[PDB]
Amino acid sequence: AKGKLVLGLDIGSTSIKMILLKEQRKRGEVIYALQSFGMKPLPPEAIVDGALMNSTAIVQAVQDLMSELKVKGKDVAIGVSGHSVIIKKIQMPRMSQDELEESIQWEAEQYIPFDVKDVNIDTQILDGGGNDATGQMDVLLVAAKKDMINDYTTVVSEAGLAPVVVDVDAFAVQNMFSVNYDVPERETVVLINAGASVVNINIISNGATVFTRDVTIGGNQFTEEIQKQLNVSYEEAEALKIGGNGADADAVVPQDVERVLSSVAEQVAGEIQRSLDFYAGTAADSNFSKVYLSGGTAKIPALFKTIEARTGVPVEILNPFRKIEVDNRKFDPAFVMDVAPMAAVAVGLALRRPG
Amino acid sequence: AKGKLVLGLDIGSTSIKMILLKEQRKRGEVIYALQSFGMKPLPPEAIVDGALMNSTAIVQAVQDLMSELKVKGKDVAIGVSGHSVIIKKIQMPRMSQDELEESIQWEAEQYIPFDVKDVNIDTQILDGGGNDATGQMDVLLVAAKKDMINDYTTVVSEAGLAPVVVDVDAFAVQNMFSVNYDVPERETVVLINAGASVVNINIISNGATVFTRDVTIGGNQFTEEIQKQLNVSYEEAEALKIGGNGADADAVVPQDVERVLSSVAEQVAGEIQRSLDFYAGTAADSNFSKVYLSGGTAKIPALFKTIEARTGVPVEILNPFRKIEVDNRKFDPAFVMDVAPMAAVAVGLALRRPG
Amino acid sequence: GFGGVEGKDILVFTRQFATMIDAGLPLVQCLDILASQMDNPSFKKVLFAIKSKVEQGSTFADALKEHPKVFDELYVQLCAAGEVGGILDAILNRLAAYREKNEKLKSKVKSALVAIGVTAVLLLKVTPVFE
Amino acid sequence: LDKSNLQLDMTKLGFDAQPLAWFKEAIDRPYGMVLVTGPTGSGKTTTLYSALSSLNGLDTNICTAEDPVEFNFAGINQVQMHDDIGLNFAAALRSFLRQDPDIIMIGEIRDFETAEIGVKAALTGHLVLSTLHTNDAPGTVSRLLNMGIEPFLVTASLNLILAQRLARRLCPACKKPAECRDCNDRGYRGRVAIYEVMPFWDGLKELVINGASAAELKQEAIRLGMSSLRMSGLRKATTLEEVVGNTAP
Amino acid sequence: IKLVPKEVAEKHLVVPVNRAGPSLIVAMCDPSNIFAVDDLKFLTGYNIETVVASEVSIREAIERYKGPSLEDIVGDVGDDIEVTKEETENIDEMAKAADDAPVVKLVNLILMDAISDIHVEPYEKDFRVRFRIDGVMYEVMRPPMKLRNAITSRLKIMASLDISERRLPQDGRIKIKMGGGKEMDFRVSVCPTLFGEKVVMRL
């Protein structure tokens, strides 16, 4: 049946977040609108290497999410870990669906360092109806171990939730900006999601993904450098990162901290420069245009200006919630804006769920 | 038959307290009223890890309570240890009572790190009559080992007492404030009970609990830091805490003591901030309102002002005894006020007992 | 399939541990010393491995459990009984006396059911059967 | 003894004046090396342990060699080393100075082959501290020079030498610091240049300053360092754990 | 090690890892979660000592309880320093193909265990260091007695010497293959170091 499911940030690693939008009625009109949202720090040891070592406990957390939410709904879309999925482009020939799925599996086979023992899904980077059989096939494959998917369906089964879509974060994060991207149809845009476990880059023409690349570096590395340099626990080093780096009174601490995080800033900048250079192969001659940031690791004070000057691209924070109606009597736009970067995916597979 | 039972503070750890209210007659009118109360500090070794390790001895204490009280009554409500109970929310579907109880047990099963081997009870966070079958079920489960319950029924059986209700302290402490909470039906209130073994937070809209969380930190930690820093016995460090921290002549001792207790003050503040942040997930944008304190650990001098400034919430002591009639010829309001925080639960399951 | 060690060689090593432990050396340092003073490799090799478990924090009884073919269940339980009761020193002295009596008793049937039991039935009735 | 280690709370016991203890607190922070001398049972080891215990040593690697345990310290960066069968004190000091101790504590110098290592440690620029059985200046210096350290090496690299006593007036049992700033050596000399900062008058049970000036204890790498010493001089709870806990701050 | 059900560890991403001085050491990914902590307190009946760990490292330890390593250890052709590191590494990769039939390039840990001041003072004491700019600082690295002892023999051996209760102190030098040296002092057992075994390294 046609349900409006729900949306968790299941591979937040730092935080399990969840969002409910639905058909909100005002004055006889109805549109998608924010109904609830919820966030709880991920209990550690729950996720290791992108897998749920532990369905059951994560379940306890997710159920906390749902009751905090005060939500009736028990259907969900969610996402796999960027560390748990291989995303990559694949060229084939256009034919019948079965022959494409089998051919697709066959070509992925070498590119997957595991047996299959793999869950596989593709989508075509260009519309299939625009080309004939045997010519101009391009799918991109998302590939994953059963043990990961099974871990996640475990967690979901036990929260009393029923999954309908297991999506991937680098593209789920885009659904909030898809209209605004579809406004410029020939502009090349970059989208960085700097998370706690991984940083994704996807770069597009319009809302047509051209490629994606996932970098092991993330906010965990910043926190871990702080912790190393002041023999601090992870949580206190995290707080020192957050409030340490951005307070109006922080004038004495960006020496002590910045000197700690400077190697990470350098290595992130070099890894992003490297990724951008590895893309930039047909437009020899051109430059970039514009780009956005998502993920809480983005919110490092001044990091946007640094990435802007260092990558030669205007990098801007963006408010996902502009894609959904927000009742000002139930949510004030200021904070909603404040947690927009963390919640981008959390409302991402969320517009996926009343699709 | 319809009895007016009694009320002990069985998991006081620092103190076994007991209260008798009943239908008091004055001028042809009758209302609930305080009849007696009694307090004896708990002998060590009687409770370990929230279980009654020495049932018969605790019996001797309880019977001292009853004779001190001068009470005829031999029926009792009591409470389990916060360390002995798992309290947590649970989402299900509304149906027949049997199907809900079994379904409830089934969902709790993973969330209980023991076999069942567990006594289970739920109540619905919203009225069940307000929703149809299959939709909008929410119970919260209280779960406990048999060995604990059996320890307690042991102690009770031997004091000559008969239990009718084995309640939980985080909610029993609220019955005194339930009318005053029901006065603001949409205000969000926090209630902290800082005990000797545990600190509970329950936060409500009206007298409708929204959630509860139990923190291992408590007054025992303050006493134990005092004891560590001056190689004192537990009892003398406890007295130094009490009178040391609050006397008009204490001007020289809040350096010696406060420096001892400062790490605990910090860690308590951080744990309370953490709990509040882990709740605060649907009202992104909002702030708190008002809150109360119960438990003797609250009575730490100035702790209320500290929690008020540190958590961003007005935290106030409150007099439970305002819910019951008090004959000024048998009790003077001043002291009654003085031991109100310790006795909040002690009159809590006490209004539960002429229910 | 693995065999134990000789009666002689258990003897020497149980004696010398009982001696070092009753000296108040740390158990790991006792272990190091007897390994480093050993003449057979198989002994020096094991005792480095028993010591490697003791430095991970395991009891001597649980460290000897890695060689159940050498230290039988009765030996470990004697050690573990000593460790549980705070008498590791006096149970090692007991075990050293035990190992010494065991080796002496072995040499001394054999010289001129284990081997001692089978050889002792076999010698006790050989003649009376002849007869 | 009875121990669990006496603290600076022992200006209760009138042994060392608070002023002098501040001067030592300072002194120990910039790594001035000190020996506690005294006849038998005047308080050498106690006083030593008091001075190390009273300081915040949480940010410095300290590093002790004793024939048996006596030293208790409420500090984390610390290596405690004890003579074992067939080891000389020198084996442990020699191999220990080898790592990076900010502070070295030698229980008591009794083989002067270790003494020698110790004063060598002082000349590389460690903060060394130790105890010595003796009652005045020829007592120690004699005692120190007789296994082959020169007074240029000890006196030149030794900064301060406290002298401890037991004073008895019938039944009071008093342990006091009778008195010593070692300035250095003299070329063509009698050697050991000593400036006595504080003496103890037993007749009134008082500690007098005897010709010490603020210009003496100047020895600072600079102005800000010297200023810090001054503040600790006048600007700078009985249990050791708590006292360490509050010097730490 | 012991927890409540294996499922509960995996769900809450926490793992007990020892019991010392009447307390249960609990490695925990989300130490702000008072619900999970109070659940563990009630279910074990033991007083806890909380240690923060990375989520995936906790999960990894839960599932392991260092196996792939328990077998690659019995490969003498690996520890051998006579063999150039370039080739040795190859064996470890190919040998690791046993389990799942790939080459893993760069197992961080498998390498980390086969191939300016560090102060390691005793058992269950956080290591301290001297940073080129920060100086004396505490560190997030602690070893209990077993791990200490193992480090201690490791460093001793790579420096070319044999520390034991018979020869408890050791003052050697490590030669990093990059011709770089480091001074290592080291002590086994508690005979000279009551606070347990210990090591220092002036790089």
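Here chain D follows Swiss-Prot, giving residues 284-462, 490-546, 551-563 in order.
Determination method: electron microscopy.
Every residue gets a Cβ built from N, Cα and C, even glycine.
Database features (Swiss-Prot):
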type	residues	note
BINDING	D:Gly321, D:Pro322, D:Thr323, D:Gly324, D:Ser325, D:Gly326, D:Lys327, D:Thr328	ATP binding site
BINDING	D:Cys454, D:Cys457, D:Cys490, D:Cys493	Zn(2+) binding site
MUTAGEN	D:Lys327 to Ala	Strongly reduced ATPase activity
MUTAGEN	D:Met388 to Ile	Restored exopolysaccharide (EPS) production of PilA mutant
MUTAGEN	D:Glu391 to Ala	Strongly reduced ATPase activity
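D:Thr328 (ATP binding site) falls within a helical segment according to DSSP. The Cβ neighbour count for D:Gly321 (ATP binding site), using a 10 Å radius over every protein chain in view, is 28.
Among the binding-site residues D:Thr323, D:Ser325, D:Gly326, D:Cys454, D:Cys493, no residue is found with its Cα located within 10 Å of the Cα of D:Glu391 (mutagenesis position). Among the recorded positions D:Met388, D:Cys457, D:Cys490, D:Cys493, the residue whose Cα lies closest in space to that of D:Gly326 (ATP binding site) is D:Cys457.
Those same-chain residues not listed among D:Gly321, D:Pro322, D:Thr323, D:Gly324, D:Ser325, D:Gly326, D:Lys327, D:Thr328 yet with C-beta within 8 angstroms of the centroid of the ATP site C-beta atoms are D:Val319, D:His416, D:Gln447, D:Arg448, D:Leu449, D:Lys458. There are 13 other CB atoms within 10 A of the CB of D:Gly324 (ATP binding site), with all protein chains counted. Comparing D:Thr328 (ATP binding site) with D:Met388 (mutagenesis position), their Cα atoms are 11 Å apart once rounded. Under DSSP, D:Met388 (mutagenesis position) is assigned to a strand (E or B) in the three-state scheme.
Around the Cβ of D:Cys493 (Zn(2+) binding site), the number of neighbouring Cβ atoms within 10 Å comes to 14. Annotation: D:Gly326 carries the greatest number of neighbouring Cβ atoms among the binding-site residues D:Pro322, D:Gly326 [cut-off 10 Å, Cβ to Cβ]. The Cβ of D:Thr323 (ATP binding site) has 9 other Cβ atoms within 10 Å, all protein chains considered. Taking the C-alpha atom of D:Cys457 (Zn(2+) binding site) as reference, the shortest distance to any of the recorded positions D:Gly321, D:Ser325, D:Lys327, D:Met388 belongs to D:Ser325. In this structure, of the recorded positions D:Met388, D:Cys454, D:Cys457, D:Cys490, the smallest number of CB atoms within 10 A of the CB marks D:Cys454. Checking each of the recorded positions D:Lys327, D:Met388, D:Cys454, D:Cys490, D:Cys493 against D:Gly321 (ATP binding site) by C-alpha distance, the shortest gap belongs to D:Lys327. Listed recorded positions: D:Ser325, D:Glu391. The one with the lowest count of other Cβ atoms within 10 Å of its Cβ is D:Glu391. Note: the Cα of D:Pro322 (ATP binding site) and the Cα of D:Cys490 (Zn(2+) binding site) are spaced 16 Å from each other.
Most buried of the recorded positions D:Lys327, D:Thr328, judged by other Cβ atoms within 10 Å, is D:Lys327.
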